[PDB]
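Asker: Sharing a structure with you now.
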Protein chains: 2
Amino acid sequence: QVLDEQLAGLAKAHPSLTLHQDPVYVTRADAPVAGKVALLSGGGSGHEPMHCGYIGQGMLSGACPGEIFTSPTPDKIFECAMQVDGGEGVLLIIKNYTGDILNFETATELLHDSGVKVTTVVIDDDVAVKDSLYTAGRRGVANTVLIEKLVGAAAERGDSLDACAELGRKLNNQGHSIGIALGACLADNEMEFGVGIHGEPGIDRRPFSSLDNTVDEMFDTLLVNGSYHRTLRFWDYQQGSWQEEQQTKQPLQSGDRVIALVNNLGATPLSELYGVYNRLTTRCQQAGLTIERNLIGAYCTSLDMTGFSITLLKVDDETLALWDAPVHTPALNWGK
Amino acid sequence: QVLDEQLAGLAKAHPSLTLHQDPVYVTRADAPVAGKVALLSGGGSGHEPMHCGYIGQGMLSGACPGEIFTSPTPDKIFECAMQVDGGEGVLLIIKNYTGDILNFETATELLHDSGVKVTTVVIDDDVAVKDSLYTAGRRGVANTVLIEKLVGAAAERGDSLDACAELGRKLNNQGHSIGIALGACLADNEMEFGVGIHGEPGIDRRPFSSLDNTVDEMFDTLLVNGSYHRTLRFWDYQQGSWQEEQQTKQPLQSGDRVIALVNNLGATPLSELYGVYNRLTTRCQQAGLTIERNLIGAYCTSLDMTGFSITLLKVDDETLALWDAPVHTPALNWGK
């Protein structure tokens, strides 16, 4: 089994991780870490390094990979949460797709039913399409990575479960993303504009004119599609029930400070990602947006799809301190 | 110019780097760093993050990008070396290609003539083909990155130019690489076995059967093509002339301890690189090689080429201490 080989390789490459069997999931080798909120996510394989490459100090306590483009089953999520539970609650970060919501939600009830204090954060940052093929609402994409790092820092320093969940939900309302593909994981000199990470169709198919013109269209879309009101359920562990919470996003606007993530969906050369970043800085400055930090590289992929995405997350001084806090994972490492 | 936009993006993204103009090159923002040997390299654009992503403490003091797949001209190299010179000499790391050798050797003499103490290290780790399209001898590839890090740590530690140079030439004799491409940056389910990073032909074209079988073939080639005797010229700064030096490589052998670099040439999904690493660990273990450290990711690319390379570098306790030493660059970051 290739997936089995790939996971064994990740485990052999990183002594800081433990690969479990029956069922399969990955955790920090030092989990459970007593006294800290434990953070978990998971999803289909085919988006590496999301999420296994984000397991470590300052970030995920563990992750549950599923088959290609498919959510892990609830037993994987449950056993992973039980393995990392440090007695202070487990926070599950779930990307907004039909399968992920159903499995993580089922795992959440089984955990609660077993005495574990748990709650959830749903990520729906992709501004391109509402109600795509596998999603009720907006798709969860690359901002998931920024949220895991920020909430990961909050949990690592000792914040409460409620404080980490509140932070995750707030960041979710403040992060906006859009991706384009020039080829699948076609048309010829055409791109799928607003493509999804499982290959879902975008807003439309259009002609690729230039890299700069493409960034302009992506950026303009992030500005005009920012406003959004919808319901996201979360687990209320006190009542033992799902809570339907109306959530609101404001569009990005002049005066906002952001963290920018220019993300390779798979086969985009790093040189091109820098050209993308260059044009993005110009557009942000014209629009009155201040980029305070950036991440440029392959952080949330779609197999070998040829394309990239842009994510802009509004932040403040407190959030920027959580960004700068230490993180030690396979994909992200700083002691800043 | 797209190339101009990319370097501007790199500069905007990393305040720790300074992009110079007239001529163009990049240095650490804090260069010249007084009292330490300065380390420099360069080469064609299209291999990002090599070499600009390796500029920083514990690694390169600066780098000189050229046009796509083309060596930087001598003026860039000379001006960059003058900018980073910390009073202890500048060490030039040069990959073995006709253009790089010519232009870096020319800069070396101009430097010497202007009073800068300089010497050189030539990299020829590709075991696949002798005398390819743009190389006299063996091609310089991914081991260049491992050498930059190791000699980078030594320079940062305060070793002399001679010491850094001798270490670089020693590592060069102990590091072995090979790459394959499934597609350029061509046939149906065929691979170019022993491909060059500029797209130079390999040993042959052959059918891709499986990931594990491809790794087996690449690994076997590293084991059997290891033996190598050749002349590599280096600048003797005391005599002010090029010294022809016979250099010898021993094949990798049972009992050797190694650092493994599994490197994306362009569009290989990270999940697959982990599959590669899984198979590589098995083969090393069977052959009596102990992998002590690894790097898995996009470190020395070829535009968007579809393929990957494997590098094995023999090391000892002292070299491992230089590996573990701190490094702070865009592409590689770890602390004590």
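Heads up, chain B uses Swiss-Prot numbers, so what you see runs 10-194, 206-356.
Method reported for this entry: X-ray crystallography, 2.0 Å.
Placed from the backbone N, Cα and C atoms, the Cβ positions cover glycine too.
According to Swiss-Prot:
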type     : residues                                   : note
ACT_SITE : B:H56                                      : active site, proton acceptor
ACT_SITE : B:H218                                     : active site, tele-hemiaminal-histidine intermediate
BINDING  : B:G53, B:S54, B:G55, B:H56, B:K104, B:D109 : dihydroxyacetone binding site
MUTAGEN  : B:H56 to A or N                            : Shows a moderate decrease in the catalytic efficiency but at least a 40- to 300-fold increase in affinity for dihydroxyacetone
MUTAGEN  : B:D109 to A or N                           : Loss of kinase activity
MUTAGEN  : B:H218 to A or K                           : Loss of kinase activity
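For each listed feature, how buried is it and what is near it?
Answerer: In sequence order, B:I217, B:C320, B:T321, B:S322 are the residues of the chain that are 6 or more apart from B:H56 (mutagenesis position) and have a CB within less than 8 Å of its CB.
Secondary structure from DSSP puts B:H218 (mutagenesis position) in coil. Sequence-distant neighbours of B:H218 (mutagenesis position) (same chain, 6+ apart, CB under 8 A from its CB) are B:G53, B:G55, B:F78, B:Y106, B:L142, B:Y143, B:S322.
Of all Cβ atoms in the shown protein chains, 24 besides its own fall within 10 Å of the Cβ of B:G55 (dihydroxyacetone binding site).
In the three-state DSSP scheme, B:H56 (mutagenesis position) is classed as coil.
Same-chain residues at least 6 positions away in sequence with a Cβ under 8 Å from that of B:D109 (mutagenesis position) are, in sequence order, B:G51, B:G52, B:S80, B:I103, B:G149.
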Asker: May I ask you to pick out the recorded positions among B:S54, B:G55, B:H56, B:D109 with a CB closer than 8 angstroms to chain A's CB atoms, ordered by sequence, or 'none' if no residue qualifies?
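Answerer: Going by the Cβ criterion (under 8 Å to chain A), the qualifying recorded positions are B:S54, B:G55.
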Asker: With 11 residues left unmodelled between B:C194 and B:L206, could you check how far apart their Cα atoms sit, in whole angstrom?
Answerer: 11
Asker: Write out the long-range same-chain contacts of B:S54 (dihydroxyacetone binding site), meaning residues 6 or more apart in sequence whose Cβ is under 8 Å from its Cβ.
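Answerer: Set apart from B:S54 (dihydroxyacetone binding site) by at least 6 residues yet with Cβ under 8 Å, we have B:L12, B:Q15, B:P74, B:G75, B:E76, B:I77, B:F78, B:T79.
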Asker: When you measure from the Cβ of B:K104 (dihydroxyacetone binding site), which residues in the chain that are at least 6 apart have a Cβ under 8 Å away?
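Answerer: Set apart from B:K104 (dihydroxyacetone binding site) by at least 6 residues yet with Cβ under 8 Å, we have B:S50, B:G52, B:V131, B:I132, B:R148, B:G149, B:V150, B:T153.
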